[PDB]
Amino acid sequence: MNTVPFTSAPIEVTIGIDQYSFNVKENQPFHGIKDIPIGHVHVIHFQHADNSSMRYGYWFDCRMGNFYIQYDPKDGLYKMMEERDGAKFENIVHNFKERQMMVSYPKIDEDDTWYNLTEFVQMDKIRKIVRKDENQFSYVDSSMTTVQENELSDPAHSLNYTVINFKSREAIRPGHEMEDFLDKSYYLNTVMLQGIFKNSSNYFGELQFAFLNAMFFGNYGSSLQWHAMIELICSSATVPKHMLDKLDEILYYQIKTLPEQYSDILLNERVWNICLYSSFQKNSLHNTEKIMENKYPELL
Amino acid sequence: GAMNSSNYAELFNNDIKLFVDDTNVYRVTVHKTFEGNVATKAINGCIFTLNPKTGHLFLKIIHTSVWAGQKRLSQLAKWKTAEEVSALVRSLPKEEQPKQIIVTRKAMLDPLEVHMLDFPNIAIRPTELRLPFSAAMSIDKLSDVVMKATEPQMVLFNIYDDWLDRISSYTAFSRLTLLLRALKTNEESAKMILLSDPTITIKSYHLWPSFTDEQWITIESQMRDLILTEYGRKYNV
């Protein structure tokens with residue numbers, strides 16, 4: 001079990017760790033989060049009590065180093081940092097644990113929610129979508145724009161999601177216009193899976209990471225990417241049987257985890273109605289269709 | 001974005017543009033089968049591609065053979081239209097290629113956009129105008145060349161005859177739409193109005209009769225009267 005210590009909590013803030021959240025009061029004696037499950041990526045995220053604008057946070061994997069949070073009163077945020085001194089860090093964490101100044105990652109044993117949301121998400125793939133190669137962890141916030149948003153303004157602070165565009169030379173073979181537009185199987189299987197992603201796992205990894213950025217930060221560009229990657233599969237007549245079965249499980253846990261009160265801004269009516277009722281895969285997402293009908297029958 | 005009565009004069013500026021109407025591409029007669037079911041028989045169609053400034057009409061004849069063994073023909077018809085327009089642009093020298101193409105039906109937007117991906121500088125636009133280009137097959141000479149075609153064929157016309165010698169393209173387009181609106185509302189009445197005086201003929205190289213300027217005013221008056229009557233009848237007002 002890994003630990004992310006905090007130097008202090010000088011400003012009142014809601015702290016998230018993955019799907020969990022805790023309110024911390026200004027100067028409350030809070031010194032971090034222990035018992036973090038090894039083997040998954042994690043996100044630690046922040047919303048200041050005084051500005052419910054700029055949700056921000058850090059993707060990390062505790063296997064890749066010793067990370068801590070320290071408030072920066074110049075830049076006015078909680079910053080993730082790496083401690084390279086193994087002994088200093090073990091000693092910092094042991095003191096804070098002994099003084100019980102740390103909250104415990106509150107995983108229920110039966111509960112596979114976090115695994116299910118991050119099954120294909122790899123820290124090495126996050127660092128290629130979020131480029132800041134001097135850190136082993138990745139900063140994301142509410143307002144960061146995607147490379148595809150910038151094409152239609154700072155390249156260094158962008159989300160480098162794979163560009164998907166159904167009306168692009170990339171998506172449409174010359175002489176196969178109608179065929180490729182109405183059945184995107186060639187765009188999905190040759191261009192995206194064989195060409196760019198190399199395998200379904202990397203494709204699902206980006207899809208899951210896009211969803212989580214949409215949910216945790218209300219990152220609009222991420223929400224657009226999540227929907228585009230769903231639509232590309234649902235709009236392909238030819239999809240490997242295992243990809244469809246896995247997609248149904250992925251989306252089921254995403255829909256299950258969404259805050260009930262956020263369905264209006266994070267779910268795209270057209271895409272979901274298409275996927276579930278119109279598309280080639282209308283009959284292929286049983287679990288996702290059942291949770292969407294019972295939990296958001298309005299949207300449809 | 002969309003073309004309407006607020007940006008009407010844009011049609012007659014010096015930026016090359018074409019209207020595309022697909023309403024006569026896929027044409028059927030519905031009939032009973034021996035077993036008492038219903039079936040369609042396709043007849044020859046046409047794409048109506050018109051430069052509203054010059055009157056140049058690119059009439060692509062759609063021969064019934066293009067439908068043989070195809071499914072979902074009303075959907076294919078939009079894509080075949082987009083394919084042939086795209087082939088037409090590529091066939092024109094660069095300085096003749098349109099800067100915009102306006103589709104009379106919004107269902108053509110995605111088909112044409114996808115077929116024109118090689119031409120990012122050509123704007124594909126819808127219109128809020130209710131244009132009567134569906135009545136093109138009420139012009140006897142256009143109907144004749146479509147129905148006689150034995151293979152796919154492109155035929156070039158000037159839908160304004162020699163009118164631009166005497167009137168502007170705004171006025172020529174207004175006369176064309178009035179004529180086509182009348183032919184669409186009551187073909188029989190419109191056609192009677194146009195040929196009632198057998199001393200006025202259609203030149204071999206023209207589509208419409210050789211009316212003097214005063215005769216065109218009388219004709220235009222009779223077309224408006226026809227359109228109004230039919231409207232009163234339609235709506236009992």
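Counting starts with 1 at the first residue shown.
Header lists the method as X-ray crystallography, 1.6 Å.
Cβ coordinates are placed from backbone N, Cα and C, and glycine is handled just like the others.
Counting every protein chain shown, the Cβ of B:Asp21 (mutagenesis position) has 22 other Cβ atoms within 10 Å. Looking at Swiss-Prot, you'll find the mutagenesis B:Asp21 to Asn (Swiss-Prot position 1853) noted as follows: Reduced growth at 30 degrees Celsius. Strongly reduced growth at 16 degrees Celsius.
For the mutagenesis experiment B:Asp22 to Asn (Swiss-Prot position 1854), the note given by Swiss-Prot reads: Reduced growth at 30 degrees Celsius. Strongly reduced growth at 16 degrees Celsius. A 10 Å cutoff on Cβ-Cβ distances gives B:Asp22 (mutagenesis position) a total of 28 other Cβ atoms nearby, all chains included. Taken residue by residue with DSSP, B:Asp22 (mutagenesis position) is part of neither helix nor strand, so it is coil.
Under mutagenesis, Swiss-Prot gives B:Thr23 to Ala (Swiss-Prot position 1855) with this note: Reduced growth at 30 degrees Celsius. Strongly reduced growth at 16 degrees Celsius. When Cβ atoms from all protein chains are considered, those within 10 Å of B:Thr23 (mutagenesis position) total 20, not counting its own.
Where Swiss-Prot documents B:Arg105 to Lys (Swiss-Prot position 1937) as a mutagenesis experiment, the accompanying text is: Severely impaired growth. Reduced growth at 30 degrees Celsius. Strongly reduced growth at 16 degrees Celsius. Around B:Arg105 (mutagenesis position), a 10 Å sphere centred on its CB holds 17 further CB atoms from the protein chains shown.
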What whole-number Å value do you get for the CA-CA distance of B:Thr23 (mutagenesis position) and B:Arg105 (mutagenesis position)?
8
Quick check for the class: what is the C-alpha distance, in angstrom and rounded, between B:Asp21 (mutagenesis position) and B:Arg105 (mutagenesis position)?
7
